[PDB]
Amino acid sequence: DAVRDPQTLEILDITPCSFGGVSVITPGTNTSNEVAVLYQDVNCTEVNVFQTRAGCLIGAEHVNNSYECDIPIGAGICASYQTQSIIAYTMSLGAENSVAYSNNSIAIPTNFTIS
Amino acid sequence: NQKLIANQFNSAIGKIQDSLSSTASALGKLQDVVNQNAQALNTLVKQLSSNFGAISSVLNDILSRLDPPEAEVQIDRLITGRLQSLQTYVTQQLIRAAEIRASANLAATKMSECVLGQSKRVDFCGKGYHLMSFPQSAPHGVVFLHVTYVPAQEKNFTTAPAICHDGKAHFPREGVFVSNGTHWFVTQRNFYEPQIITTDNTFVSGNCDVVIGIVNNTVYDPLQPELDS
Amino acid sequence: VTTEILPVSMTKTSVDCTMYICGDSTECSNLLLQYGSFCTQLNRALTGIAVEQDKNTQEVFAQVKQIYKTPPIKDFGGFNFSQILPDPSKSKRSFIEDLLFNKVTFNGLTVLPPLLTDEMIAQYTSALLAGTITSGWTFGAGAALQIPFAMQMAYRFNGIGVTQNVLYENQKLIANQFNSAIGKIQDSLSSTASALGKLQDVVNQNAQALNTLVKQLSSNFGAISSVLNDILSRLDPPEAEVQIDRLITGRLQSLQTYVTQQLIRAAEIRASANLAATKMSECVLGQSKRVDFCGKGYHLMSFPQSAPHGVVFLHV
Amino acid sequence: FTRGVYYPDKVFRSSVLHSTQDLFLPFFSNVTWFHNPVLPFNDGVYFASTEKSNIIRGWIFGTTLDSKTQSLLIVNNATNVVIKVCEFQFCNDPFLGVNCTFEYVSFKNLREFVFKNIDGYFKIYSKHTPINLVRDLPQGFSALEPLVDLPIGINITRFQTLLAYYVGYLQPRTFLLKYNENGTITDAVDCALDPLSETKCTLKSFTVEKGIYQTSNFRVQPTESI
Ligand SMILES: *[C@@H]1O[C@H](CO)[C@@H](O[C@@H]2O[C@H](CO)[C@@H](O)[C@H](O)[C@H]2NC(C)=O)[C@H](O)[C@H]1NC(C)=O
Ligand SMILES: *[C@@H]1O[C@H](CO)[C@@H](O[C@@H]2O[C@H](CO)[C@@H](O)[C@H](O)[C@H]2NC(C)=O)[C@H](O)[C@H]1NC(C)=O
Ligand SMILES: *[C@@H]1O[C@H](CO)[C@@H](O[C@@H]2O[C@H](CO)[C@@H](O)[C@H](O)[C@H]2NC(C)=O)[C@H](O)[C@H]1NC(C)=O
Ligand SMILES: *[C@@H]1O[C@H](CO)[C@@H](O[C@@H]2O[C@H](CO)[C@@H](O)[C@H](O)[C@H]2NC(C)=O)[C@H](O)[C@H]1NC(C)=O
Ligand SMILES: *[C@@H]1O[C@H](CO)[C@@H](O[C@@H]2O[C@H](CO)[C@@H](O)[C@H](O)[C@H]2NC(C)=O)[C@H](O)[C@H]1NC(C)=O
Ligand SMILES: *[C@@H]1O[C@H](CO)[C@@H](O)[C@H](O)[C@H]1NC(C)=O
Ligand SMILES: *[C@@H]1O[C@H](CO)[C@@H](O)[C@H](O)[C@H]1NC(C)=O
Ligand SMILES: *[C@@H]1O[C@H](CO)[C@@H](O)[C@H](O)[C@H]1NC(C)=O
Ligand SMILES: *[C@@H]1O[C@H](CO)[C@@H](O)[C@H](O)[C@H]1NC(C)=O
Ligand SMILES: *[C@@H]1O[C@H](CO)[C@@H](O)[C@H](O)[C@H]1NC(C)=O
Ligand SMILES: *[C@@H]1O[C@H](CO)[C@@H](O)[C@H](O)[C@H]1NC(C)=O
Ligand SMILES: *[C@@H]1O[C@H](CO)[C@@H](O)[C@H](O)[C@H]1NC(C)=O
Ligand SMILES: *[C@@H]1O[C@H](CO)[C@@H](O)[C@H](O)[C@H]1NC(C)=O
Ligand SMILES: *[C@@H]1O[C@H](CO)[C@@H](O)[C@H](O)[C@H]1NC(C)=O
């Protein structure tokens, strides 16, 4: 955990060197040979760079627009290939649709389909 | 709507054929079972080529090259590695089998409740109101075609929990009161089909001073015109 | 109102089998490779579980294709849902959800984040709750069709064999009993930490599994030393390899034990996730007629709440 | 480019992707381009040459290459290939105009060779093909079959070429080799070239489906020693 320096009477902590798994985000080689690389659970200072909770993501462009998830990274972030480059975005959970609720109104279907 | 319903059904089946023909991944669940089992055996066989600390992965080379007092030691290393490999494989097969057993139990449950009957369980037999289902065979599994009723075009109606007639509070026996802006009707809950509100559609309980949101209306009595005529 | 708690997911622990056994050691790694796929398939087994854990969360919570929202005016016929609806002034979670969260707590071992973060689960439970309150079961089966809340309850009462006139005549009483019952849930969860013991237990079992795995590194397994660097510093290869081989067998065996336990435990959690998904589909989106499926009594409705590593249902 | 691949063994494989580690020329690495210097042998040599008039005749492999110890002399003189491992005395600058333990006697073109010396055996692989290119090596892929296997028992650290040609060096890298129905290698992946190649080797497929895959482990390396 820590050692005493034999020449100087001081105590030094030993912190093992940063490491983590490396994952490659691939759009699929049928469309593109471009990939983005995720260094899991590390800071980008040790490794078009985006720092996320899941690690340091390199090569993917961060986009402010939300999209449905395609290739998941983690912690709310997914990757995709769009018009072309690899991008990262916060995933959308679904379409927003407020309900027109009131105390005197009911919606009743007038037609149906069989699926 | 029998002609409409039959046509929608027939169209939907044609869509299933196109979906299955177009995308193989539709059956990814069955392909995945096949892939995992195949991988488990490829892994098991590949392990025969490992030394596991032995001088050689080949049993015959150990036996013909080393004198028995030493060959036995090298063999014990191969036996431990190969025996351990089988134990790993078997444990994985048993755990994987538990997953498949659970799936099979679910599949059996669905066939009994979804195919042989008419389930009332929501999203048990797909999204929508379950009508019926049909089983199909498949490699190492079962495929169900779930036929469901899904509400489609809809309208915004004004409503009320009850109506006031002679001060009596009338409630629908099996429906909801609606208004198109000028007239009140009673309609079945899942399909707009307005009917004249009559004593044969509603029942009386309590009065207008109790029900919150009760509105004024006229309830038709089919008997009075007959008594008068 | 009763509370039922079901675990949905495990901590996504991922283990680097090479670093675990042969941390920063070339000589050890060369020997480890003699075991073929014994190391690699363990990394694979754990990866498969981590993926499964995200699958479990999605099957339970992502049952709605749209994010529904309640109106600014809570005109729900006297029924007070503000204790289960998200608080916009804060993490967009309800009072009860905050109570639920506050009651549950370098060896090649890392933990991956879930795909859906706590605020995203909160959005899903918010959508399901908004759907349940403003459109009953139709947001489940088809489109979310607005219905007055008191009227929705009328349907729920007929669904258990009680003529809806009972609801309207006693609407004030029913709303008051409901509001009181939710308040009781807040007090029960605030006071009794053990209320969420099922979620805490999953966390504790996984913590023990990892603590055991790490402690095994201190074992000699017949070697002169549990420390790989000491063997390498003291002995020349002709013998060092023997001492290392003893550690590799013991440490590889330790991982196999760990992974097997994680896979069996994962099967248990998966079963719970499947049950949770089933209850949400049949209990929240619909109206179950299955006895004691949605607590004691005749089922009228239920509301999902998010929780650490799982889901909590309030059954009415 | 993608050349410097040879059949690692004498085993027939078909319709299969085989992962192996051996000394291969790393893909897209630099090779020294020559138009008679003494070069290092290192762990093995990738040699390639182009011809119009059969200028390159042979090679010398050894240590001192000065009648002090044993060395390999491989020369194709007019019509007959001669291989000798004698303790030869060589010229200050050997060229061709217009104690022995082993002896054997047998731009428009490209001749590729791989020379490696492992455990006393000198392995020679080669490939011949027509070309139409003056400036550089052609881009494309082929694998070199073994031709000669000499039980020399001789240490090689340096070599020289006897008279354009290219010299590269082999490294212990993993490759994924694609075998066709006829037992030949039609493609290859250098598993340490880039992150996509790493993915292909991990999945053991020349094409990969969309998704995220774990392929390796990042480790910060020590820079000093205390
Ligand atoms: C319910 O919707 C269906 C369409 O999904 C209607 O059927 C269509 O009617 C149009 C004419 O308006 C025709 O051109 C289409 O060919 C019909 N389609 C099919 C499949 O029959 C149907 O009439 C609607 N029903 C009600 C009661 O409004
Ligand atoms: C509500 O429905 C009633 C019944 O269909 C509508 O009243 C009828 O309107 C038609 C003209 O479109 C007349 O020919 C009928 O004689 C009316 N019936 C009665 C009983 O008055 C009424 O117009 C609809 N209201 C709205 C706002 O759409
Ligand atoms: C339904 O109709 C009745 C009359 O038939 C309404 O009763 C009136 O209530 C107001 C308010 O208390 C009194 O000032 C009137 O004198 C009452 N009328 C009669 C004839 O007694 C009742 O308010 C109506 N309700 C709704 C919801 O419209
Ligand atoms: C729902 O119940 C909550 C209590 O849990 C009500 O919030 C309180 O409102 C009163 C004013 O009427 C304030 O004085 C309290 O300080 C509030 N308490 C908290 C904890 O915020 C809420 O108003 C009720 N809503 C409805 C629609 O009945
Ligand atoms: C049904 O039981 C409820 C209590 O659970 C009764 O409501 C209470 O009535 C007393 C008077 O006797 C009041 O002091 C309480 O404040 C009421 N409680 C609530 C929540 O409203 C109700 O009256 C009973 N109904 C019948 C028909 O007996
Ligand atoms: C995807 O693969 C098919 C062959 O199965 C090919 O025809 C198609 O062009 C490929 N897609 C792209 C974008 O190149
Ligand atoms: C990552 O490094 C930056 C410096 O560039 C530092 O500000 C930040 O706090 C670090 N984060 C972690 C989690 O170490
Ligand atoms: C997102 O918007 C913020 C401003 O709120 C801006 O600073 C940031 O650079 C934007 N990011 C991208 C990827 O557009
Ligand atoms: C009902 O009214 C709302 C507005 O409150 C509107 O957005 C919705 O489309 C209407 N529905 C129908 C079927 O007209
Ligand atoms: C419905 O809401 C309106 C607007 O707040 C209110 O005036 C009316 O009395 C309410 N009716 C019922 C039955 O709740
Ligand atoms: C090649 O050189 C050898 C001597 O090493 C000689 O015996 C042979 O005849 C020569 N061949 C030709 C074709 O010149
Ligand atoms: C051959 O080797 C012997 C030593 O065994 C040495 O005495 C002799 O001089 C060598 N001959 C030549 C031609 O180098
Ligand atoms: C090659 O070098 C080794 C020392 O690393 C030596 O023992 C061996 O005898 C040498 N081989 C020859 C043929 O001189
Ligand atoms: C194998 O060789 C035959 C000629 O004997 C050729 O026709 C065939 O196309 C070759 N197959 C492949 C896969 O190259």
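The numbering of chain B matches Swiss-Prot: 919-1147, in order.
Determination method: electron microscopy, 3.2 Å.
Note that Cβ sites are derived from N, Cα and C of the backbone, with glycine treated the same way.
Among the natural variants that Swiss-Prot reports, B:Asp950 to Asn is described with the note: In strain: Delta/B.1.617.2, Mu/B.1.621. Swiss-Prot documents B:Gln954 to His as a naturally occurring variant and attaches the note In strain: Omicron/BA.1, Omicron/BA.2, Omicron/BA.2.12.1, Omicron/BA.2.75, Omicron/BA.4, Omicron/BA.5, Omicron/BQ.1.1, Omicron/XBB.1.5, Omicron/EG.5.1. While the structure shown retains the original residue, Swiss-Prot records the natural variant B:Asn969 to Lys with this note: In strain: Omicron/BA.1, Omicron/BA.2, Omicron/BA.2.12.1, Omicron/BA.2.75, Omicron/BA.4, Omicron/BA.5, Omicron/BQ.1.1, Omicron/XBB.1.5, Omicron/EG.5.1. Variant annotation in Swiss-Prot: B:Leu981 to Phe, described as In strain: Omicron/BA.1; the structure shown retains the original residue. What Swiss-Prot says about the natural variant B:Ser982 to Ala is this: In strain: Alpha/B.1.1.7. According to Swiss-Prot, the natural variant B:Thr1027 to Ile carries the annotation: In strain: Gamma/P.1. One natural variant catalogued in Swiss-Prot, B:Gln1071 to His, is accompanied by this note: In strain: Kappa/B.1.617.1. Among the natural variants that Swiss-Prot reports, B:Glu1092 to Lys is described with the note: In strain: Theta/P.3. One entry in Swiss-Prot concerns the natural variant B:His1101 to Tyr. Its note says: In strain: Theta/P.3. Looking at Swiss-Prot, you'll find the natural variant B:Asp1118 to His noted as follows: In strain: Alpha/B.1.1.7.
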Site with most surrounding Cβ atoms, counting all protein chains shown within 10 Å, from the variant positions B:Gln954, B:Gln1071: B:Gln954
Which listed residue (B:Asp950, B:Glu1092, B:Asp1118) has most other Cβ within 10 Å, given these are variant positions: B:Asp1118
Other CB atoms within 10 A, centred on B:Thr1027 (variant position): 12
Short-range variant positions relative to chain A, from B:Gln954, B:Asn969, B:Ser982, B:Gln1071, with Cβ separation under 8 Å: B:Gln1071
Cα separation, B:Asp1118 (variant position) to B:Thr1027 (variant position) (Å, whole number): 41
Cβ-based isolation winner (fewest other Cβ atoms within 10 Å) among the variant positions B:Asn969, B:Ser982: B:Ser982
Number of Cβ atoms other than its own within 10 Å, given for B:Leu981 (variant position): 14
Separation of alpha carbons, B:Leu981 (variant position) and B:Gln954 (variant position) (Å): 35
Three-state secondary structure, B:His1101 (variant position) (per DSSP): coil
Listed variant positions among B:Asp950, B:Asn969, B:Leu981, B:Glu1092, B:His1101 whose Cα sits within 10 Å of B:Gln1071 (variant position): none
